[PDB]
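> What follows is a single structure, and I will ask about it in a moment.
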Amino acid sequence: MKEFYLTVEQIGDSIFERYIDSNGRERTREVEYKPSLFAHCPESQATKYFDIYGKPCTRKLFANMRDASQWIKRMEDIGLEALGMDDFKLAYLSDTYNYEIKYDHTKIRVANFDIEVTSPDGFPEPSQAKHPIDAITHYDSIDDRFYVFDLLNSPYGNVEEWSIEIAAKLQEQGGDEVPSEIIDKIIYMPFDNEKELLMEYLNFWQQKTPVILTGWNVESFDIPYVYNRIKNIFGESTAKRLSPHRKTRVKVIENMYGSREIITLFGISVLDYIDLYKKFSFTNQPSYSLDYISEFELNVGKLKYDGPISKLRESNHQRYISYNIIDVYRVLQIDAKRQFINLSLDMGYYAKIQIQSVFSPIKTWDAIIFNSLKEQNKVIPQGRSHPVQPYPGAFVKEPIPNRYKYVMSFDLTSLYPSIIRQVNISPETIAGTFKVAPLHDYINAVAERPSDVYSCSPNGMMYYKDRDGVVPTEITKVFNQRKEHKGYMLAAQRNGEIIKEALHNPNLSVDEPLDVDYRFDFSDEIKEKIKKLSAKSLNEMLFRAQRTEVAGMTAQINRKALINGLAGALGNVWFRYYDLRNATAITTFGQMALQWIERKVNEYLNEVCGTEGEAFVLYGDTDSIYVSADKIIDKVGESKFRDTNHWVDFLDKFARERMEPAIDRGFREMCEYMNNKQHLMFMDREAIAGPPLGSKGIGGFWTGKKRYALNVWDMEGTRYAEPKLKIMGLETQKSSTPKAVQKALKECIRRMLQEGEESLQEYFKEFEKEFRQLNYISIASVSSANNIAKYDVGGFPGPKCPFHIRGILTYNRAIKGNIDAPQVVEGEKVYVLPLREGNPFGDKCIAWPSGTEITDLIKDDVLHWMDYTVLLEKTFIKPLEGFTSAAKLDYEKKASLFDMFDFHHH
Ligand SMILES: Nc1nc2c(ncn2[C@@H]2O[C@H](CO)[C@@H](O)[C@H]2O)c(=O)[nH]1
């Protein structure tokens, strides 16, 4: 019992919904929905309905949605406000599910799939779909099975069936190491020709139509490709059968380069995992290849193979198919730990939106706010359009490029959401303006107090302190829910430990697992019952506690993305509640908060250390400040510390008992200055960084805004056993930096921070020596092949032609005629190497497709003519020089008067 929806669409005058009924069965209904909208109505009938400003309204109820749209359009032409939920899907969901949705995830068909398409050049265009689909793995969550569709005959090669028994063997028995926990879950179907396979897959899709559809890049490649492929071979009518409502929209997306095609399948919610990860991971990443993220998430990765992916089928079909399966599995494993599908499902059902709408803060919040106001008989405002006007962003301090021995950092809790609550910023809490001074005047508390009666932002805006506001209200709701679910997750952690206690030597009874709520700390009587409990039952309880812990995590990450979504939405001109004044209010208040507390921290540390106008805050970014503790350490005396932990202890205690109290005083004052609704500027200690005691390491350094390294010992009270390097914007991770130089540069930084100049100097000479010995692939830089056609004049480079594009040209010249070498494609990644003067390739560099060897035809000639000197200079030394000059060290020992002497020592 308790129905929930699966997907909803509007097609003309009916709502097409897929849903789970009271019985638990998946059904489909078509509803000729009758929307309601609102007009302002001079209160001649004692009305229940008011807009967010308190103006009375009247309800108009329409025969069909099409009429409703006409009306809006009519109303707007006249100049009148068309109030209410103009997205009827949302209105429908709100009416039909006018309760808190409880959903059973096991009844939701979640498909995870990937395809393979062999093409002579290896990068086949989804819009054109010239090439046969020769492998599909489709995982179904309800069946818990991997359906594998294998093409045996292609124009590009014919192959034997894949072997499940070979797939299961270890690498050294010539196997693929497809895990046992899925080996038995594979249903393998080979096909003699593509038409067979596609027809079977399409029939398969009708029987098991995905509600939620996902995978890696399914939106930009896999879905468009199968759709076009089917359309091409069978016709559009057939391809449309991929939508349960037989409706389809093809959308063309022109990015910063060419274009791309996206297919909307009506009645299906596509949540591409790559986007799901980008949104919910809250971790910046140098690459978003499934291979890299698996590696990051699961400490392993995608299957490995000899040669280009475009040659894998012909050379190793066995691996080809296993690799495809594994790819689908990797996503499942990431989801196993990250839980982004369930998060999307929570959020979707929490807001009452199409599930794919979780990608859109403005859509989600539009819905959340609509439902909230609906329970109060309040009416939402018509959305009017606004110009895209650039307004202030975050404050980033320009740092003095230098080494910084001891650094301590602090950041504000959840800054923009905190500002919204503190100032009381909402479209309807606006109370007026004040004559505004330069921002620096407020930072310095020199400008006059804006208002004695209203809550103010340094941009000139005033807000009511007494009145509520939709934005601040809705946000504080989610804030509390976050605190609440966080609490559950923690209690489920502590309870899990209690159960892990009893598991070390439990009773040999025949009993059952206790029926308890894991979201709450166990009572003493429960703790006692647990001791005298069997291993069978305790293991069931530990599983239960951890399912609850996971639920807590997910629910509170949900609230986190929700909270930050709103903050971002208010800056988005497409948001029903957007207002430039309110967006500037938020960000300008931000900048003041950061520079004000910078001033206070400088004032405090000068007083406390007895120094004149000293710069303690060396850097800040958006919500965090970076404090040089060098003077604090001197004032004590460095030699007074017993070990590294001793000074880290000291800086912690100093942060806790001295700086934070001061910071809080500082922000309380700021709050009074702006006369805000409540004090919510909470800053506390983040990191403590420095060199190990009695080393010659430099601790950290900045080279510029967003470019710095720190040797971190402690993060928010947790002490690391090994110190952790925090590196930012230093090209240690850019795909462009060659793999070996990436490791090398990080080692240079590690030694700088931890060990000092001499260590760095010894490692530099060492790496320089080992350089000419490294695999050529590990030392090539990586670029993107963009606009090759543009700079291709006959066969030679053109005007102002990029270094890497020139390389691609010389490669294609050198492999021309011969049709047996891996070709370079537009919008693909390429390795690049410099060539020495007067080489047979007639240019100073060459480039080939990444993840491939150079073809044998020319490999050794290339390698022989490589310009290591230019290579090491451009990729390694230049970057390093940037670091060393900023830190004021030398990576090569400066000449000495002693150099010429043969000593026994150092
Ligand atoms: N309270 C409220 N109801 C709305 C609004 N927009 C559309 N409606 C619809 O009008 C009806 C109110 O009883 C419901 O069917 C709602 O789905 C709105 O802005 N506020």
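Going from the start of the chain as shown, residues are counted 1 onward.
Yeah, the Cβs are placed from backbone N, Cα and C, and that goes for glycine too.
Here Swiss-Prot flags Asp114, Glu116, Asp327 as Mg(2+) 1 binding site. The Mg(2+) 4 binding site feature in Swiss-Prot is assigned to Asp411, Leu412, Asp623. What Swiss-Prot lists as Mg(2+) 3 binding site is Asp411, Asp623, and the listing cites experimental evidence. The substrate binding site annotation in Swiss-Prot covers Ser414, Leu415, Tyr416, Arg482, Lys560 and rests on a large-scale study or a structure entry. Mutagenesis annotation in Swiss-Prot: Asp222 to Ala, described as Complete loss of 3'-5' exonuclease activity; the structure shown retains the original residue. For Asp327 to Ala, Swiss-Prot lists a mutagenesis experiment annotated as follows: Complete loss of 3'-5' exonuclease activity. Listed in Swiss-Prot as a mutagenesis experiment, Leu415 to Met is described as follows: No effect on base selectivity. Mutagenesis annotation in Swiss-Prot: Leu415 to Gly or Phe, described as Increased misinsertion, increased mismatch extension and inefficient proofreading; the structure shown retains the original residue. Mutagenesis annotation in Swiss-Prot: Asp621 to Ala, described as Drastic decrease in the efficiency of incorporation of dGMP; the structure shown retains the original residue. Looking at Swiss-Prot, the entry for mutagenesis of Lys706 to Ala says: Almost complete loss of polymerase activity. Swiss-Prot lists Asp714 to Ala among its mutagenesis entries, and the accompanying note reads: Complete loss of viral replication.
Give me the local environment of each listed feature.
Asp327 (mutagenesis position) counts 22 other C-beta atoms within 10 Å of its own C-beta, drawing on all protein chains shown.
Neighbour list (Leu412 (Mg(2+) 4 binding site), Cβ cut-off 8 Å, at least 6 residues apart, same chain): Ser418, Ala593, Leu594, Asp623, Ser624, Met681, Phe682, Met683. In the three-state DSSP scheme, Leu412 (Mg(2+) 4 binding site) falls into the strand class.
With a 10 A radius on its CB, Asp411 (Mg(2+) 4 binding site) counts 21 other CB atoms from all the protein chains.
Packing around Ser414 (substrate binding site) is summarised by its Cβ count: 20 other Cβ atoms lie within 10 angstroms of its Cβ, all protein chains included.
Just so you know, the Cβ of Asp222 (mutagenesis position) picks up 22 other Cβ atoms within 10 Å once every protein chain is counted.
In the three-state DSSP scheme, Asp327 (mutagenesis position) is classed as helix.
The Cβ of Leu415 (mutagenesis position) lies under 8 Å from the Cβ of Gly590, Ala593, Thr622, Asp623, each of which sits 6+ residues away along the same chain.
Packing around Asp621 (mutagenesis position) is summarised by its Cβ count: 19 other Cβ atoms lie within 10 angstroms of its Cβ, all protein chains included. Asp621 (mutagenesis position) carries a strand DSSP state (E or B).
Under the three-state DSSP scheme, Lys706 (mutagenesis position) falls in the coil class. Close to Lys706 (mutagenesis position) in the fold, though at least 6 residues off in sequence, lie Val396, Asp621, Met728, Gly729, each with a CB less than 8 Å from its CB.
Cβ environment of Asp714 (mutagenesis position): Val648, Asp652, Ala687, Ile688, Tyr720 lie under 8 Å away, each six or more residues apart in the same chain.
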> With the cut-off set at 10 Å between Cβ atoms, which of these binding-site residues ends up with the most neighbours? Options: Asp114, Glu116, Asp623.
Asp114
> Would you count the other C-beta atoms found within 10 angstroms of the C-beta of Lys560 (substrate binding site) for me?
18
> Tell me, how many other CB atoms lie within 10 A of the CB of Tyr416 (substrate binding site), whichever protein chain they belong to?
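Counting Cβ neighbours of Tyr416 (substrate binding site) within 10 Å gives 24.
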> Which ones, of the recorded positions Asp222, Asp327, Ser414, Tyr416, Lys560, have a Cα no more than 10 Å from the Cα of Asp114 (Mg(2+) 1 binding site)?
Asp222, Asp327
> Could you check which of the recorded positions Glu116, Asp222, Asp327, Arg482, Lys560 is the closest Cα neighbour of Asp411 (Mg(2+) 4 binding site)?
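That would be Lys560, the closest of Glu116, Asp222, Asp327, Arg482, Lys560 to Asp411 (Mg(2+) 4 binding site).
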> Using DSSP and three states only, what is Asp714 (mutagenesis position)?
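Looking at the DSSP assignment, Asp714 (mutagenesis position) belongs to a strand.
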> With an 8 Å cut-off on Cβ distance to the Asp114, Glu116, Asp327 Cβ center, who else from the chain surrounds the Mg(2+) 1 site?
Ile115, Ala135, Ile136, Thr137, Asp222, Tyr323, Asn324, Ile325, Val328
> Kindly assign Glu116 (Mg(2+) 1 binding site) to one of the three DSSP-derived states: helix, strand or coil.
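Assignment for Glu116 (Mg(2+) 1 binding site) reads strand.
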> Consider the recorded positions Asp222, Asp327, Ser414, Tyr416, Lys560 and say which one has the Cα lying nearest the Cα of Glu116 (Mg(2+) 1 binding site).
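Nearest by Cα distance to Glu116 (Mg(2+) 1 binding site): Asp222.
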> Looking only at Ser414, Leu415, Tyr416, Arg482, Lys560, which the record lists for substrate, tell me the maximum pairwise CA distance in angstrom.
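Site span for substrate, by Cα atoms: 16 Å.
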